[PDB]
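Asks: Just passing along the structure, written as C-alpha coordinates.
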Amino acid sequence: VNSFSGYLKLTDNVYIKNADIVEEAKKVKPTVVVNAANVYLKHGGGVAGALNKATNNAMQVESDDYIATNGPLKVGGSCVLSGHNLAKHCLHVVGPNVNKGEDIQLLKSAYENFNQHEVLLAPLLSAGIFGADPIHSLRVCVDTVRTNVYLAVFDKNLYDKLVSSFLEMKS
Ligand SMILES: CCOP(=O)(O)OP(=O)(O)OC[C@H]1O[C@@H](n2cnc3c(N)ncnc32)[C@H](O)[C@@H]1O
(Lines of atoms letter the chains of each structure in order from A and count residues from 1; the text may use other names and numbers.)
(Lines give C-alpha, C1' and ligand atoms only; values in the text may rest on other atoms or scores of the structure.)
Protein backbone atom coordinates (compact mmCIF):
# COMPACT_ATOMS: atom_id res chain seq x y z
CA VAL A 1 0.00 0.00 0.00
CA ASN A 2 0.95 3.66 -0.51
CA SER A 3 3.53 2.74 -3.17
CA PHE A 4 3.87 6.22 -4.67
CA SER A 5 6.37 6.56 -7.50
CA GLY A 6 7.60 9.25 -9.86
CA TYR A 7 6.56 12.31 -7.84
CA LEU A 8 8.41 15.61 -7.65
CA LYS A 9 9.09 16.46 -4.02
CA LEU A 10 7.90 20.05 -3.54
CA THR A 11 8.34 20.34 0.25
CA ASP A 12 9.14 17.90 3.04
CA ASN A 13 5.52 16.65 2.95
CA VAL A 14 4.05 17.69 -0.45
CA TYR A 15 4.63 15.74 -3.69
CA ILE A 16 3.25 16.32 -7.18
CA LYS A 17 2.86 14.11 -10.25
CA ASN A 18 1.41 14.55 -13.72
CA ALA A 19 -1.11 11.74 -13.46
CA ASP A 20 -4.80 10.90 -13.47
CA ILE A 21 -5.97 10.35 -9.90
CA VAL A 22 -7.89 7.17 -10.76
CA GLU A 23 -4.89 5.62 -12.52
CA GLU A 24 -2.65 6.60 -9.60
CA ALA A 25 -5.07 5.04 -7.11
CA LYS A 26 -5.01 1.78 -9.06
CA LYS A 27 -1.19 1.80 -9.15
CA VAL A 28 -0.54 3.01 -5.63
CA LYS A 29 -3.34 1.43 -3.54
CA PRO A 30 -3.41 4.38 -1.10
CA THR A 31 -4.88 4.18 2.37
CA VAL A 32 -6.72 7.44 1.54
CA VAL A 33 -7.75 8.92 -1.80
CA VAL A 34 -9.27 12.40 -1.62
CA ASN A 35 -12.38 13.38 -3.55
CA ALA A 36 -13.00 16.99 -4.54
CA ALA A 37 -16.60 16.82 -3.33
CA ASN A 38 -19.67 19.03 -3.02
CA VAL A 39 -21.91 19.23 0.02
CA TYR A 40 -24.50 16.75 -1.33
CA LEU A 41 -21.92 14.22 -2.60
CA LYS A 42 -23.35 14.36 -6.14
CA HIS A 43 -20.37 12.90 -8.01
CA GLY A 44 -20.88 14.53 -11.39
CA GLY A 45 -17.78 15.66 -13.20
CA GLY A 46 -14.10 16.20 -12.50
CA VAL A 47 -12.38 14.04 -9.89
CA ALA A 48 -15.67 13.07 -8.32
CA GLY A 49 -17.12 11.80 -11.58
CA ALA A 50 -13.94 9.91 -12.44
CA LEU A 51 -13.60 8.32 -9.01
CA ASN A 52 -17.28 7.35 -9.00
CA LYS A 53 -17.10 5.96 -12.52
CA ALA A 54 -14.11 3.80 -11.59
CA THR A 55 -16.15 2.33 -8.70
CA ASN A 56 -18.95 1.34 -11.13
CA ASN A 57 -21.21 3.87 -9.34
CA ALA A 58 -20.72 2.22 -5.92
CA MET A 59 -19.39 5.50 -4.53
CA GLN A 60 -22.55 7.36 -5.52
CA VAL A 61 -24.85 4.78 -3.94
CA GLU A 62 -22.74 4.82 -0.77
CA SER A 63 -22.87 8.62 -0.81
CA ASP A 64 -26.66 8.70 -1.23
CA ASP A 65 -26.97 6.44 1.82
CA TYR A 66 -24.59 8.67 3.81
CA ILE A 67 -26.51 11.85 2.90
CA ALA A 68 -29.83 10.16 3.66
CA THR A 69 -28.91 9.60 7.31
CA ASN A 70 -26.44 12.48 7.86
CA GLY A 71 -27.52 15.33 5.58
CA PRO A 72 -25.12 17.42 3.52
CA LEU A 73 -21.55 18.23 4.41
CA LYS A 74 -20.52 21.80 5.20
CA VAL A 75 -18.19 23.77 2.94
CA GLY A 76 -14.67 23.14 4.14
CA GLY A 77 -15.90 19.94 5.79
CA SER A 78 -15.26 16.30 5.03
CA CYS A 79 -16.33 12.74 5.65
CA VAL A 80 -14.58 9.37 5.48
CA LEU A 81 -16.35 6.74 3.38
CA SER A 82 -15.18 3.57 1.65
CA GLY A 83 -12.37 3.66 -0.90
CA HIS A 84 -14.08 0.84 -2.84
CA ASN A 85 -11.65 -0.70 -5.40
CA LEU A 86 -9.47 2.44 -5.44
CA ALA A 87 -8.23 2.83 -1.85
CA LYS A 88 -8.92 1.72 1.69
CA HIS A 89 -10.83 4.97 2.36
CA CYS A 90 -12.05 7.96 0.41
CA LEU A 91 -11.89 11.34 2.17
CA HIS A 92 -14.63 13.48 0.60
CA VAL A 93 -13.62 17.13 1.12
CA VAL A 94 -15.71 20.14 0.11
CA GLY A 95 -13.71 23.10 -1.08
CA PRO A 96 -15.47 26.44 -1.55
CA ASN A 97 -17.27 27.09 -4.80
CA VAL A 98 -15.60 30.38 -5.66
CA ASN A 99 -17.76 30.76 -8.78
CA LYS A 100 -20.82 31.03 -6.50
CA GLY A 101 -19.10 33.44 -4.11
CA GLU A 102 -18.32 30.96 -1.34
CA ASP A 103 -15.57 32.23 0.94
CA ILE A 104 -12.20 31.32 -0.51
CA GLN A 105 -10.71 31.21 2.99
CA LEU A 106 -12.67 27.95 3.37
CA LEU A 107 -10.08 26.31 1.13
CA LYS A 108 -7.83 26.44 4.19
CA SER A 109 -10.50 24.60 6.22
CA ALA A 110 -10.88 22.04 3.43
CA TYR A 111 -7.16 21.20 3.32
CA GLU A 112 -7.05 21.09 7.15
CA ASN A 113 -8.97 17.78 6.89
CA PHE A 114 -5.86 16.24 5.27
CA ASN A 115 -4.09 16.69 8.61
CA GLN A 116 -6.22 13.85 10.08
CA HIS A 117 -4.49 11.37 7.75
CA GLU A 118 -0.86 10.21 7.67
CA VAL A 119 -0.66 10.02 3.87
CA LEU A 120 -3.09 10.86 1.11
CA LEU A 121 -3.50 10.77 -2.66
CA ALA A 122 -5.30 14.00 -3.50
CA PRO A 123 -6.28 16.46 -6.24
CA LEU A 124 -6.13 20.28 -6.13
CA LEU A 125 -9.31 21.24 -4.23
CA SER A 126 -11.68 23.84 -5.76
CA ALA A 127 -9.35 24.35 -8.76
CA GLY A 128 -11.72 22.93 -11.38
CA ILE A 129 -15.51 23.16 -11.32
CA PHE A 130 -15.32 25.41 -8.25
CA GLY A 131 -13.19 28.02 -10.05
CA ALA A 132 -10.29 28.68 -7.68
CA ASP A 133 -6.92 29.43 -9.26
CA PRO A 134 -4.98 26.11 -9.27
CA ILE A 135 -1.81 27.99 -8.22
CA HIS A 136 -3.71 29.30 -5.19
CA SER A 137 -5.05 25.84 -4.31
CA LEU A 138 -1.51 24.43 -4.45
CA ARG A 139 -0.20 27.24 -2.21
CA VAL A 140 -2.93 26.67 0.38
CA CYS A 141 -2.19 22.94 0.35
CA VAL A 142 1.54 23.56 0.90
CA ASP A 143 1.00 26.02 3.77
CA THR A 144 -1.85 24.12 5.46
CA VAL A 145 -1.10 20.39 5.18
CA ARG A 146 1.57 18.89 7.45
CA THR A 147 0.86 15.26 6.56
CA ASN A 148 2.16 13.50 3.44
CA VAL A 149 0.11 14.58 0.42
CA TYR A 150 0.70 13.19 -3.07
CA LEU A 151 -1.00 15.45 -5.63
CA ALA A 152 -2.17 14.10 -8.99
CA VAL A 153 -2.55 16.74 -11.73
CA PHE A 154 -3.71 15.01 -14.91
CA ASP A 155 -3.17 17.90 -17.36
CA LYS A 156 0.47 18.22 -18.47
CA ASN A 157 0.28 21.92 -19.31
CA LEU A 158 -1.25 22.74 -15.93
CA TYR A 159 1.37 20.59 -14.20
CA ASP A 160 4.21 22.47 -15.91
CA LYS A 161 2.56 25.78 -14.99
CA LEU A 162 2.07 24.71 -11.37
CA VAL A 163 5.68 23.56 -10.92
CA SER A 164 7.07 26.70 -12.61
CA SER A 165 5.06 29.17 -10.57
CA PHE A 166 5.65 27.18 -7.37
CA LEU A 167 9.41 27.63 -7.86
CA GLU A 168 9.19 31.33 -8.77
CA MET A 169 7.15 32.12 -5.68
CA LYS A 170 9.09 29.86 -3.32
CA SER A 171 11.89 32.38 -4.16
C1 LIG B 1 -17.26 20.14 -7.79
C2 LIG B 1 -15.87 20.18 -7.14
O3 LIG B 1 -15.16 21.13 -7.85
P4 LIG B 1 -13.55 21.17 -7.61
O5 LIG B 1 -12.91 22.32 -8.36
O6 LIG B 1 -13.31 21.20 -6.12
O7 LIG B 1 -12.93 19.76 -8.15
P8 LIG B 1 -12.69 19.30 -9.70
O9 LIG B 1 -13.66 19.97 -10.64
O10 LIG B 1 -12.73 17.78 -9.71
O11 LIG B 1 -11.16 19.82 -10.12
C12 LIG B 1 -10.11 19.77 -9.18
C13 LIG B 1 -8.88 19.74 -9.88
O14 LIG B 1 -8.50 18.31 -10.30
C15 LIG B 1 -8.31 18.34 -11.60
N16 LIG B 1 -8.82 17.10 -12.12
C17 LIG B 1 -9.99 16.85 -12.72
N18 LIG B 1 -10.05 15.54 -13.00
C19 LIG B 1 -8.91 14.96 -12.58
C20 LIG B 1 -8.37 13.66 -12.58
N21 LIG B 1 -9.12 12.55 -13.18
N22 LIG B 1 -7.18 13.43 -12.06
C23 LIG B 1 -6.47 14.43 -11.54
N24 LIG B 1 -6.93 15.67 -11.51
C25 LIG B 1 -8.13 15.96 -12.02
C26 LIG B 1 -9.16 19.66 -12.13
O27 LIG B 1 -8.82 20.05 -13.50
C28 LIG B 1 -8.89 20.54 -11.25
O29 LIG B 1 -7.49 21.07 -11.44
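Numbering of chain A is taken from Swiss-Prot, so the residues present carry the numbers 1025-1195, in order.
Cβ atoms here come from the backbone N, Cα and C positions, even for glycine.
Here's the feature list from Swiss-Prot:
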- 1025-1194: domain 'Macro 1' (DOMAIN)
- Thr1055 to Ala: In strain: Mu/B.1.621 (VARIANT)
- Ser1188 to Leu: In strain: Gamma/P.1 (VARIANT)
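A description of the local structural setting of each listed feature is requested, covering burial, neighbours and distances.
Replies: Classification of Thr1055 (variant position) by DSSP places it in coil, neither helical nor stranded.
In the three-state DSSP scheme, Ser1188 (variant position) falls into the helix class. Counting every protein chain shown, the number of other Cβ atoms lying within 10 Å of the Cβ of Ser1188 (variant position) is 11.
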Asks: Cα of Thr1055 (variant position) to Cα of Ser1188 (variant position): how many Å, rounded?
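Replies: Between the alpha carbons of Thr1055 (variant position) and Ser1188 (variant position) there are 30 Å.
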